[PDB]
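Taking it in order: structure first as structure tokens, then the write-up.
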Amino acid sequence: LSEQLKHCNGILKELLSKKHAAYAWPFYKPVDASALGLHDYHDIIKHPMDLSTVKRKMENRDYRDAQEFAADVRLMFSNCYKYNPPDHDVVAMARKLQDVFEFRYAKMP
Ligand SMILES: Cc1ccc2ncccc2c1-c1cc(-c2c(C)noc2C)cc2[nH]c(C3CC3)nc12
């Protein structure tokens, strides 16, 4: 499972890499609801998640297994699908980044 966590870290590095930046950027940092004018965000999203938080948790050895890591990445996408109308540009970006994630997560050793 150290090996599986390394695979997860590789995925995380890929999600944060320039290769995917055109659609990954909304997920780099926590949603700043006040700054974005989304004053209902924290009434709708109980557990915010974003890639910088996933990165901090990986660096701190918070995740004990791949499944725990994947649950946080998927929570990040689910929050996006929950809050935004399905035709929002951010949702199209989420779907593309989640495709990157799911196909590489499936290659877990
Ligand atoms: C609010 C908003 C409006 C139009 C957008 N158009 C394209 C992509 C994201 C858009 C955004 C936008 C959306 C989100 C976001 C995510 C992810 N999940 O739910 C929401 C809501 C985060 C953002 N962060 C930023 C800036 C970096 C600080 N913009 C955005």
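Chain A uses Swiss-Prot numbers throughout; the residues present, in order, are 346-454.
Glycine too: its Cβ is placed from the backbone N, Cα and C atoms.
Swiss-Prot annotations:
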type	residues	note
MUTAGEN	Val376 to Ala	Abolished binding to histone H4 acetylated at 'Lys-12' (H4K12ac)
MUTAGEN	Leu381 to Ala	Reduced binding to histone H4 acetylated at 'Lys-12' (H4K12ac)
MUTAGEN	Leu383 to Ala	Reduced binding to histone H4 acetylated at 'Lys-12' (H4K12ac)
MUTAGEN	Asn429 to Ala	Abolished binding to histone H4 acetylated at 'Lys-12' (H4K12ac)
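A count of other CB atoms within 10 A of each Cβ picks out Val376 as the most crowded of the mutagenesis positions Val376, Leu381, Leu383. In sequence order, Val435, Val436 are the residues of the chain that are 6 or more apart from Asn429 (mutagenesis position) and have a CB within less than 8 Å of its CB. Cα-Cα distance from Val376 (mutagenesis position) to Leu383 (mutagenesis position): 9 Å (rounded to the nearest whole number).
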